[PDB]
Amino acid sequence: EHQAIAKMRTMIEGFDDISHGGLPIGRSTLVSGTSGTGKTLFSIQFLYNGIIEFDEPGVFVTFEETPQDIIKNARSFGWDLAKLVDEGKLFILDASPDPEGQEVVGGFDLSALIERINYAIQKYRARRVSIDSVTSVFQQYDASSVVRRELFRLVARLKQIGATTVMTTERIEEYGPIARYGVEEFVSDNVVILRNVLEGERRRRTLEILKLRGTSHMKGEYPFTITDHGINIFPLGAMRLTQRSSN
Amino acid sequence: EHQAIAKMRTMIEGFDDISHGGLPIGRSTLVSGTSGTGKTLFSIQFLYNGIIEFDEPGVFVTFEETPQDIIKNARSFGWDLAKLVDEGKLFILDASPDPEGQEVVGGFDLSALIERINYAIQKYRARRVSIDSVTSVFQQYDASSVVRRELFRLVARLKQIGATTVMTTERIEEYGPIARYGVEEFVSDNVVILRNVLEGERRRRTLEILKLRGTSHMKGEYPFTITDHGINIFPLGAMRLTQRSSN
Amino acid sequence: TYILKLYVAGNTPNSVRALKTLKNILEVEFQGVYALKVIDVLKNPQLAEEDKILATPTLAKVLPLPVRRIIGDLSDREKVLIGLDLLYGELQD
Amino acid sequence: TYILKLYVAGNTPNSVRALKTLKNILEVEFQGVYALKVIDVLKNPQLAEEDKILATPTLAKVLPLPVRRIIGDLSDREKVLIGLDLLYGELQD
Amino acid sequence: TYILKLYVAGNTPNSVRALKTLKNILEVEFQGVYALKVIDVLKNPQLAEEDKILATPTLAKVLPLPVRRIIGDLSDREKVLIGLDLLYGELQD
């Protein structure tokens, strides 16, 4: 109403503390990171927790992976996505490509695509949406600005339905541009960066909330690991001293 | 079935520990590295161990080297590949080029090539496949995206037959992009990086499993050497303390 | 002549643009008319997904014959029509 | 006139397309007819492999004369036919 | 035939230039005349702003039909007229 923007809980351990309450409701959050940083995992965990914890239905739009592979790989975290799909609480929308596709001009694919995303959200009454691998849809149209503001048409339309959306995308360097192809220009409201930094010959995973428009959040990088229960962050700064003592 | 992805043992000393069991079955693993890092050796050892240890037949697709040279160089590790070919347990498929080739348009080579790979796998009942020097097939077609998703057609088709596949490819820097020409976009399920790092004027060889979709693995770099018995890695972190003591 | 169908973004003009080219090319070939039907991706994204038809505009021929998927957001479109004509010639062949 | 052979993907229309161009060009030249035979790569990939013929569609002339391999997935194809005509002229030469 | 309106910089000649092209193209199409009215951005920038019409010269069709905004400071202008003709053909379609 006349209040500051509210947030929806991800229930991703540590993240709701870093974000001071979760992801801003009814807006898009970009999650950008090099290959294998945990973007797709973040975007699945977001939808899964919504279904399991809050009975909020989800739509997962896949541009890179097949739905069969998304479901099979999620078993790694003890998540049965096939059951949720059967129950109608999750819908996986396949926009990944036939190996057999051909030459194109025009970006209208994508108008039809936005309408299918809308229809799915309404059909499943979804409140959470994940869009996986914006980078991939860019590579299919060669970063022509027909994909670029067809992307803005998507971000806009999601905001109109009031969907709360995670969009994942690739970057090439750990400490360099936010997103390959400048994706952060469109998914611009909120930006989360996942890193997999080389410390000598060892890797350290970190998560940073760079920006959340209209609200507060913790700053800088926070280390995390990926476990059999998904992403697990820890809130060094957020800890508080309330604990009791006795003689 | 309804289980997490299973793995097939490489029997490459140390690697099955780093990968927690071997290479994910029925999928492709990219092995990327600068010139002379041991990619081709890895891909041969994978097939050889399958034949010798498990009686699993192999197909080796060669884009850079001739089959005669592949066989002659493998004698360095005490491996008699000619015997295995004579016995029908190994098939080397020659896709390296005549020095005499000419100008082309069209990537259909490659549709015919995929079909020959399929036929060989079925003829020899192979369960392991190695594809050597993806970089080379890229240079023959000048990284036109006709080779790029003819590559995806190959990765897809391999997955359909249930082949477990190693694909080798080149990179230019030790700490830079994963693969020249962006090969990791297609051989995307699993990524292994071999490095030959300059430490002052000395070289140190390391192996890293960057990513295995749907399963766990050790992280960061692990040093190895190449010996008269092939690749030899060591598992510093994996060691366990079970050993007995007495007074 | 073919249950032929085209998937469009929202009856976007590129789609309609291509559609006319598709219609023009298609009409040219012969008897055994092809039926051209457009499917609004916006209306039913479900079928698009099964076809794994991620990109628009796209064209898909169900039958007769085997099924094929012709796509590409870029307006290849005249070139795509030429390719379709070549297919007809091979159909002619 | 040449044991001449062409390898096609699956009698794909590009192949057939090229084939007609090959046939048309070939017929034009002279007496000593060339025999045009197509080899289905799908049917026997083994020979393709020996020829190291990775790419399709492709054309290979075994004899008479030395053997040559003409390929390129892209439809150079009219240009390829022109090159073949030039070879015939040098054969004419 | 369309409440059609054009926004011009100050009746700059490019605008007038385009206007004639717009008028010429528009007159060509058919009955159901389109009304061409120019709006001086200088006179009322407020409406331009609501339309978020930042650039001039620009053309906007309010009705009948849905509203569209045609713009671009560069004189695409003959090309823009051709696009308008294509729209009419689709309107004709």
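Residue numbering in chain C adheres to Swiss-Prot, whereby the residues present occupy positions 6-98 in order.
The header says electron microscopy, 4.7 Å.
Cβ atoms are placed via backbone N, Cα and C, with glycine included.
According to Swiss-Prot, the mutagenesis experiment C:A40 to D carries this note: Disrupts circadian rhythms in vivo, cells elongate. Under 8 Å, Cβ to Cβ, and six or more positions away along its own chain, C:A40 (mutagenesis position) finds C:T6, C:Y7, C:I8, C:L9.
DSSP assigns C:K42 (mutagenesis position) to a strand. Listed in Swiss-Prot as a mutagenesis experiment, C:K42 to A is described as follows: Loss of KaiA binding.
Of all the Cβ atoms in the protein chains shown, 10 others lie within 10 Å of the Cβ of C:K42 (mutagenesis position). For the mutagenesis result C:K42 to E, the note given in Swiss-Prot is Disrupts circadian rhythms in vivo.
Annotation note: C:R74 (mutagenesis position) sits in a strand segment as assigned by DSSP. Per Swiss-Prot, mutagenesis C:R74 to W is noted as: In kaiB2; shortens the period of the circadian rhythm to 22 hours.
Its Cβ placed at the centre, C:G88 (mutagenesis position) has 18 other Cβ atoms within 10 Å. Recorded in Swiss-Prot as a mutagenesis result, C:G88 to A carries the remark: Stabilizes the KaiB(fs) form, disrupts KaiC phosphorylation rhythms, forms a complex with KaiA, wild-type regulation of SasA, disturbs regulation of CikA, dominant-negative over wild-type protein, restores normal cell-length to disruption strains (i.e. contributes to SasA and CikA regulation).
The local packing around C:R74 (mutagenesis position), expressed as other Cβ atoms within 10 Å of its Cβ over all shown chains, amounts to 18. The two recorded residues, C:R74 (mutagenesis position) and C:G88 (mutagenesis position), show a Cα separation of 13 Å.
Cα-Cα distance from C:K42 (mutagenesis position) to C:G88 (mutagenesis position): 20 Å (rounded to the nearest whole number).
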